[PDB]
Amino acid sequence: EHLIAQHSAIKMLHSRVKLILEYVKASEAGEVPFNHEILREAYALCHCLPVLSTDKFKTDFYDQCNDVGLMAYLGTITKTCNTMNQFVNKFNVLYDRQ
Amino acid sequence: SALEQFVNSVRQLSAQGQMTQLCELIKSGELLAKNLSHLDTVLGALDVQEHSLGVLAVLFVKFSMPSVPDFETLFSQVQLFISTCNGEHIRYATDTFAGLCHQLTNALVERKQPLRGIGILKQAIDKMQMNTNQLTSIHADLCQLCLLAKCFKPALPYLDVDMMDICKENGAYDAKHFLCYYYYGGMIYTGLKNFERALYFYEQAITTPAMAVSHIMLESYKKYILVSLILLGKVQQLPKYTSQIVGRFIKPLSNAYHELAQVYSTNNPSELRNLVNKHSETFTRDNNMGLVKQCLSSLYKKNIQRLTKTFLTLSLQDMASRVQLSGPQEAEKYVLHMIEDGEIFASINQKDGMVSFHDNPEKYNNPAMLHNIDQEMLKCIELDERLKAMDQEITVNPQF
Amino acid sequence: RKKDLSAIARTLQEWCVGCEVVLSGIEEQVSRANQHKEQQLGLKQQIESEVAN
Amino acid sequence: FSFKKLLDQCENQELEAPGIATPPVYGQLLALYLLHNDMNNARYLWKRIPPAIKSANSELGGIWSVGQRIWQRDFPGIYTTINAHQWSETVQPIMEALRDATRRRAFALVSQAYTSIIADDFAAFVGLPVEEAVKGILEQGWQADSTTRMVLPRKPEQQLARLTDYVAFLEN
Amino acid sequence: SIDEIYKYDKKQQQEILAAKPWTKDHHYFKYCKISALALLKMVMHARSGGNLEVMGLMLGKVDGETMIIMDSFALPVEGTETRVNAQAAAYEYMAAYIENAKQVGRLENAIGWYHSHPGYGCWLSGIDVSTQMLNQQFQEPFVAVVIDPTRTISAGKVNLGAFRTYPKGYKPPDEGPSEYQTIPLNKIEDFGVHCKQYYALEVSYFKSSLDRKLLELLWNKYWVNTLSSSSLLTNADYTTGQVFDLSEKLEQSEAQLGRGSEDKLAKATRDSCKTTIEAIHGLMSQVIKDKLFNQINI
Ligand SMILES: [Zn+2]
């Protein structure tokens, strides 16, 4: 229910840059205007490829995911500890007088 | 006569109409007449399905000679019963296992060792152990074997399972069964040197309600001492919810062992020598040759570990002088086997005599980190999975 | 910059569709997993509810 | 590599064999389990070896001595023990294979822990003579020294299913 | 028709308004047909309200067995969650609005109470339970329209509950939801004093086909925004407050299960798993963008 907003906006601009793609392909194909400002931007794009190779964000994202993952680790804690407390309850229920 | 439809039961009438006879009451025989050879037509051929209840209660009136001379013949068809007729709920197959196989167990090192049953026979062993390599005294036999008998392979499959699901449930198990279980666990991960796993086995089983003391359990707590002190950089203190009389009775029985725990803080050769001579009765009581220099290893553990966070580099000749080390060249020798231990921040400077620390546990910078954590992932995953499953079954509790 | 123009724009179409299909396989893995999460927890909760009586 | 498969299959099958399996293949498995410098369950199974097998299979005693010097880690002595007895086609060839493998083990780890050493030291620690090591370092370009022979050893989808798992826990 | 429910039959609507089925059964209103104006400024004016509690008049109607929230939202005010009958003071809004709303054919009349507890809900607390109860003996059909802004921030779902509280004399019958909710110290005692004096309405939503097309087309260019969140940076501090709060709740679960708020240990395990899921899914979206745009290699 979140990523479908992603999907919707991406599909909208997808229609945009796909109409772009279509009249583009026609440029090199034929009967549609020959301009030098078509792909050229595509070259800019292919040098816009994966931003920050940098190892900077590489460490940064080690940071991020380690944070959330140890969060989840603690939550391996939360889940099984709640399970454990209920177990000790029922152990104090039938094995014992809670 | 005595097996008219009874052998017809095993062959034919097992998984049939009102034929629920043998399994439910849980062996080189099963009938002791002249026709002990006719004890071997078809019993370990097909399976051990729902033919459970009756005929064992019917036929517990013979109970003699469970060790007939079929040591290979009926042994052969029982290795079949392993393969061919492994069964339905094969826990109760511990019967012949109990009656015969421990019987057979008695002969194995009595001949050499378990020559002939282990490999195949684990087929119906695991047909027995339903899911988790579930606990039985088959563990007990074969793993006492792999501990002391020089045959450690067949449970290498079964090494670090969190096997569970034991059967009390009309016997089918014994206190000694788990006792042996984590016991050879301890001793083997000693010999196998995964000392932490076995130390774990000890403590997790020793908090069990305990009121009978055993010198067996004395060897248990002793070897646990061995690991927990040697294996660790200092002493462990445990969840003290173990026995009332046992854990607090052997605790003074651990007199020399608490004092030797103090000895772990002491660093004296002569005293540990004397105590080792004292307990040599245990040092070789089960071919456990080498425990003393296991202690000496813990000694140089303390040495090196102290040295670890001290400095970057010293006159390692002078450091060997420092650390009660027995040989400077020798010093780098065991240093470099620590390099084979793969842990040390040290380095090899013949010229300057330089050994530095290099403080690179991790630089948090790995797909390797990803692997560590994905391990953590799936581990904690299935952990919580059985959390929810056991919770689920707690939902199955009756009127309460 | 006289013309790789045709080949330029078509390599563009290529890689655009390539990242698109990577991300779309992701999309349907998502339509699996936490759609599978919907089904799994719904059924598991059905089990837990039927545990009572 | 196939040598490890040789180890594994020979071990498990030779175990499957016994009354008592092949004492020559016993010592062959000995070398096989040595292949990783796997010495301790090695001595373990040594202690299941029947004694006539040990003494009679003289290559068995030789290999046992070899693993002895292994625990010394005395490199040239162990090399010599390789050519003490020779079991070609199963051992002496794997003698060579394991020899070179653990020699490279020493290579890597020593170069790593290296700070300074006469290259001759470790060269004898890998059987390489003096100018054999000269070759090894110059061809490797590692700086050697006069009067010390000190080396310069140099030493050296994915996320989508992640997300699915994250939901399977978080969102369950 | 999809527009068949957008039809505000002022005739029919005000008919059931004067119908008084609640005085026959105070559980008649089971549904709550809503137009998304509630969500509209309820959401963004609880969030734009910061942490300042608010109050006032909702637009709406009634249909069959259904309260209908045509409107609900917030003020730039405070004091709600502790005001003696807060909501009243904002009704001046549609003391005017609805009036000349009729001048455009909005012949609707006032129906309810817009409000927001920015950060911690939209409801009526202890003094506002005086508010809620008094007014439902004042103003029935009256509702405790309940949705939490920051809960709907870190939750991804609109927990809407139209809480016709059980008037004095009328106890919760078979269907009293009584949505138990973690309250601050100010009003948790009075919630325990009044947690079981209200039920919820079956809050449905009604719209036009143009509405669906507009939301889809919204997404159809918002997806670019979707891959530009950076919200792990947003409320990591919020995660930290949950850190403290959760260690505290485990302290209190401790203190409860010691000798002998029901089973604070299990509730705490629940909420811990919840908030960790929250932070983890934030990290999910962020790692999503990251791995995507950073695995684009030339
Ligand atoms: Zn009030």
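By Swiss-Prot numbering, chain E shows 24-283, 296-333, in order.
Per the header of the entry, the method used was electron microscopy, 5.9 Å.
A Cβ is built for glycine as well, from the same backbone N, Cα and C atoms used for every other residue.
Listed in Swiss-Prot:
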{"type": "BINDING", "residues": "E:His138, E:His140, E:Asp151", "note": "Zn(2+) binding site"}
{"type": "DOMAIN", "residues": "E:55-192", "note": "domain 'MPN'"}
{"type": "MUTAGEN", "residues": "E:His138 to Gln", "note": "Abolishes ability to deneddylate cullins, without affecting the 'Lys-63'-specific deubiquitination associated with the COP9 signalosome complex"}
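Recorded features from Swiss-Prot, shown on the structure.
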residue  : record               : Cβ within 10 Å
E:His138 : mutagenesis position : 34
E:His140 : Zn(2+) binding site  : 27
E:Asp151 : Zn(2+) binding site  : 29
Handout entry: Between E:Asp151 (Zn(2+) binding site) and E:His138 (mutagenesis position): CA-CA distance (Å)
Key = 12
Completion exercise
Checking the recorded positions E:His138, E:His140, E:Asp151 against ligand 1, those whose Cβ falls under 6 Å of one of its atoms come out as E:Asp151
Exercise for the section: Go ahead and report the DSSP secondary structure tallies for the domain 'MPN' (E:55-192): helix first, then strand, then coil. Expected result: 42 helix, 30 strand, 66 coil
Handout entry: Other residues, Cβ within 8 Å of E:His138, E:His140, E:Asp151 Cβ centroid (Zn(2+) site)
Key = E:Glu76, E:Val77, E:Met78, E:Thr103, E:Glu104, E:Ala109, E:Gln110, E:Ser139, E:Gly144, E:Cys145, E:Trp146, E:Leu147, E:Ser148
